[PDB]
Amino acid sequence: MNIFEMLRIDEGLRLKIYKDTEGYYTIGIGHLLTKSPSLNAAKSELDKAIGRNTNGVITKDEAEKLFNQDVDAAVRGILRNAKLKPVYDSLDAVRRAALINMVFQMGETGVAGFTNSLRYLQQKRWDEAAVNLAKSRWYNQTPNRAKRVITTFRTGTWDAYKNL
Ligand SMILES: [Cl-]
Ligand SMILES: [Cl-]
Ligand SMILES: [K+]
């Protein structure tokens, strides 16, 4: 298991434009195109992203390319954030992957706001961190996925992704 396999499990793979859990146009392995209700708009972002006139469908390779870029961007976002960096630097590899996971899903800024959870994680108070993480809109809207991520932060193991 690794961050790529983990997020591939959590985001799935679709080669045609579709709507994510929040109703937003996305494609590939969780690549958000736009929050706009305009499909044309989404298509325009997709074409710009891929570099060709696609008509809303991409290949697996293309999808993987954006995914690699998105994972890298999540990492970069953590490293550049004053609140996330220290947390990430203080964690082991498995837990670091959990944090990357949340940032890919919600963006640097959104995760940076989980002040209290961040502090518990920095303190290595696993169970407390897990409880706190669950008190969120994130957990309520995507509970199965959140449970997986939280279990990963709680145990420092990939047990939640095992068998998937
Ligand atoms: Cl992009
Ligand atoms: Cl879910
Ligand atoms: K998805």
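The way this entry was determined, per its header, is X-ray crystallography, 1.5 Å.
Each residue, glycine too, has its Cβ placed from N, Cα and C.
Here the residue is the original one, while Swiss-Prot reports the published mutagenesis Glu11 to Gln with the comment Complete loss of activity. A helical conformation is recorded for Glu11 (mutagenesis position) in the three-state DSSP classification.
Quoted from Swiss-Prot for the published mutagenesis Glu11 to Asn: Loss of 84% of enzymatic activity. Shown in sequence order, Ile29, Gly30, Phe104 are the residues of the chain, 6+ apart in sequence, with a C-beta less than 8 angstroms from the C-beta of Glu11 (mutagenesis position).
Annotation comment: Swiss-Prot describes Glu11 (among others) as active site, proton donor/acceptor, evidence class experimental evidence.
Sequence-distant neighbours of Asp20 (mutagenesis position) (same chain, six or more apart, CB under 8 Å from its CB) are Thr26, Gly30, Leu32, listed in sequence order. A mutagenesis experiment is reported in Swiss-Prot for this position, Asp20 to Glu or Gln, and the note states: Loss of 99% of enzymatic activity.
Positions annotated as active site, proton donor/acceptor by Swiss-Prot: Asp20 (among others). DSSP assigns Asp20 (mutagenesis position) to coil in the three-state reduction, placing it in neither a helix nor a strand.
Among the mutagenesis results in Swiss-Prot, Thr26 to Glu has the note: Complete loss of activity at neutral pH; covalently bound substrate. The residue drawn here is the original one.
Secondary structure at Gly30 (mutagenesis position), taken from DSSP and collapsed to helix, strand or coil, is coil. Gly30 to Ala appears in Swiss-Prot as a published mutagenesis result, with the remark: Almost complete loss of enzymatic activity.
Annotated substrate binding site per Swiss-Prot: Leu32, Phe104, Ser117, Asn132, in sequence order. With a cut-off of 8 Å between CB atoms and residues at least 6 apart in sequence, the same chain places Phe114, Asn116, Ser117, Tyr120 near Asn132 (mutagenesis position), listed in sequence order.
One entry in Swiss-Prot concerns the mutagenesis experiment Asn132 to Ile. Its note says: 5-fold decrease in enzymatic activity. DSSP gives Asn132 (mutagenesis position) a helix state.
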Where the C-beta lies under 6 angstroms from ligand 3, the matching recorded positions among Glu11, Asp20, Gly30, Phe104, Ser117, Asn132: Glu11, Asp20, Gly30
Recorded substrate site residues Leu32, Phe104, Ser117, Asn132, farthest C-alpha pair in Å: 27
